[PDB]
Number of protein chains: 2
Amino acid sequence: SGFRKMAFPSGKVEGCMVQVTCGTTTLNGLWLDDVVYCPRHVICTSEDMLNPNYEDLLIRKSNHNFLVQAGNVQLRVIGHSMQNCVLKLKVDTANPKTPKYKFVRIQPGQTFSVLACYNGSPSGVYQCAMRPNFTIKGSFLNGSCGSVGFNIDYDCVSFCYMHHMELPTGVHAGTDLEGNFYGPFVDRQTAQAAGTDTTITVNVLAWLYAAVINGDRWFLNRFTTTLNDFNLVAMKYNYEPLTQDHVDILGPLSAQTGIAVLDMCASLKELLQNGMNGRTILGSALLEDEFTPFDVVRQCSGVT
Amino acid sequence: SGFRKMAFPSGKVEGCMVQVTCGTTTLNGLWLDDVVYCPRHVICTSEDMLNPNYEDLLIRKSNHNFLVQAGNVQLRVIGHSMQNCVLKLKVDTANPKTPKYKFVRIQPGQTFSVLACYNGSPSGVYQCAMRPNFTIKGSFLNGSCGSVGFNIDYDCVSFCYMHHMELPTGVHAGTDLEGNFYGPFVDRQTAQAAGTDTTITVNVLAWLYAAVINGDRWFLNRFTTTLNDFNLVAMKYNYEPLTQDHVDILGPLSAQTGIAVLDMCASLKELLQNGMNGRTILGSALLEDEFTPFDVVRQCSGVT
Ligand SMILES: *CC(=O)N(c1ccc(C(C)(C)C)cc1)[C@@H](C(=O)NC1CCCCC1)c1cccnc1
Ligand SMILES: *CC(=O)N(c1ccc(C(C)(C)C)cc1)[C@@H](C(=O)NC1CCCCC1)c1cccnc1
């Protein structure tokens, strides 16, 4: 019983975190096999942060210019290449603690565990979602960049996020581990505004199904609705459209609880049109949209 | 910028988690040096769960009766002793991944990271507080017992909690790692009711100071108050008394933000007497009391 915002165990990732220093600027790096991955803005100086020419900064740069440390252990650099907004550093030693690993590009609404690091040293973990506007609401101070987001499948670590920068909003933008930014952002000090953020509808429904399982079911109404009728009320409240793929994914939660997806859709419409009246669902006075159907199943099943 | 519920890295603890089987019943164990710690209700059967005689169950029990596994590796049992509500099992091998470790008994309101485990295999981490009634609002399924709560000081792991049982409420009770239960609970199936839970006042103030730092300061009023005057309104709203030790602990947050503790006390009184009017503080429509002053400093400082 009970329902908490839950991260994966960070042990597998803790042993991949190194420090990458280049001139004055230091930040976090990921060490998998004989390669060290980090943000490409480690070749920036306080002058070039406005609009840096990264191709002309990497050309005037050699193997020995990059300083990489794993604790009090120094790695030699044998090669360097730039891929999009990521630096890749070939190194003489292969990481002896490399896990089974994949690189995947997650979709909006998909969640992951973040390990926040400063000087290649972990300081904590939290769970969060890739927002529809392609930002994340995270907790990152100066020197947090290079920190990674990941999910665990048995003993295989799927890396989806590397952290880069903060927007004037106080929210966070970053890349996959091929160096492609999530959303339309670039790595420089400029006027980058995230779009109006919507609510991850499929995630709020999944959260409501968790509440029913854990004994909180005061919000369960006596109506039903249609996809089209619900999707009309969704757009009104800045809720992402519900798809035939979203209803299919909820089928498992639908089956277990004995509540048809469109009945839960109808219940949600009532919560949106009437509010909560200062009541709590799983100890929250808000609608929580940072839990996936797979998150709810995992936590209400007990998948190790 | 940003503020999240944040756990410590679980890597150090992941390598201390073993399985303890005894007859039919299996649960989670902690392996530090040449000793394995687990709940004493592993010597219970489905008959004796009502009111077990643990002294008369351990007497009719030998070293070989206990099965301990670390992955696909079996440990030999050389000794066994019962300490309060905890089993201690001496074993031929010493854990090669034992960290620097202490056993401490945390106070009500003090927070820690929980690593949830099933069959000696971790499944995730979350942060939570020891409630004033001496329960915790956690996420635990069947076989979660033996899972531990901890804090990290540099590279030293302070173990404060071992999980045991769930109350009809759907909330959780457990022990320190000398086997003494937090609160007045016993390890059997009986009528155990937790008291009326109060709010951790010192933690809500600390949370409000984090909000000011992260740019959310709409709730900052133009009044001040006294300890006695505030403590009167606290008891009214089931808020734990504020002490001269609580105001001292907030002094660092007071200094940095330029807001005197009693001014923040006055602002809190207004939030309690008027509500939030459907507004959000650090993305929460509730007052969050599961962040300590040290948690807020750590997360707003960047302590690894
Ligand atoms: C890497 C890092 O921690 N930060 C950072 C991010 C981006 C850059 C440039 C791409 C070179 C502009 C440099 C340094 C810092 C940080 O100072 N971010 C600012 C970047 C400019 C706009 C305002 C934020 C940082 C701090 C907190 C969270 N993430 C990154
Ligand atoms: C150890 C375990 O997972 N659970 C458990 C807890 C306590 C006992 C006895 C002390 C022998 C009664 C046995 C097993 C289970 C569980 O079934 N708890 C129930 C204990 C009796 C009252 C109702 C709960 C468990 C499940 C979920 C979370 N924690 C513990």
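The numbering of chain B matches Swiss-Prot: 3264-3567, in order.
Quick reminder: no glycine exception, Cβ is built from N, Cα and C everywhere.
Feature annotation from Swiss-Prot assigns active site, for 3CL-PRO activity to B:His3304. The secondary structure of B:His3304 (active site, for 3CL-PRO activity), as reduced to three states from DSSP, is helical.
In sequence order, B:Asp3297, B:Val3298, B:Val3340, B:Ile3341, B:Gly3342, B:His3343 are the residues near B:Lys3353 (variant position), counting only same-chain partners six or more apart with C-beta under 8 A. Swiss-Prot lists B:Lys3353 to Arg among its natural variants, and the accompanying note reads: In strain: Beta/B.1.351.
The 10 Å shell around the Cβ of B:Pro3395 (variant position) contains 19 further Cβ atoms across the protein chains shown. B:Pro3395 to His appears in Swiss-Prot as a natural variant; the accompanying note says: In strain: Omicron/BA.1, Omicron/BA.2, Omicron/BA.2.12.1, Omicron/BA.2.75, Omicron/BA.4, Omicron/BA.5, Omicron/BQ.1.1, Omicron/XBB.1.5, Omicron/EG.5.1.
DSSP assigns B:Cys3408 (active site, nucleophile) to coil in the three-state reduction, outside any helix or strand. The active site, nucleophile annotation in Swiss-Prot covers B:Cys3408.
For B:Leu3468 to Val, Swiss-Prot lists a natural variant annotated as follows: In strain: Zeta/P.2. A C-beta separation below 8 Å, combined with a sequence spacing of at least six in one chain, links B:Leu3468 (variant position) to B:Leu3505, B:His3509, B:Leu3513, B:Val3524, B:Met3527, B:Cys3528, B:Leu3531.
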Can you tell me which of B:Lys3353, B:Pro3395, B:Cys3408, B:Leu3468, our recorded positions, come within under 6 Å of ligand 2 at the Cβ?
B:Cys3408
Where B:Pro3395 (variant position) falls in three-state DSSP terms:
coil
Roughly how many angstrom lie between the C-alpha atoms of B:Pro3395 (variant position) and B:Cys3408 (active site, nucleophile)?
22
For B:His3304 (active site, for 3CL-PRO activity) and B:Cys3408 (active site, nucleophile), what Cα-Cα distance in Å is obtained after rounding to a whole number?
10
Local Cβ density at B:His3304 (active site, for 3CL-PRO activity) - other Cβ atoms counted within 10 Å:
22
B:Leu3468 (variant position) in three-state DSSP notation:
helix
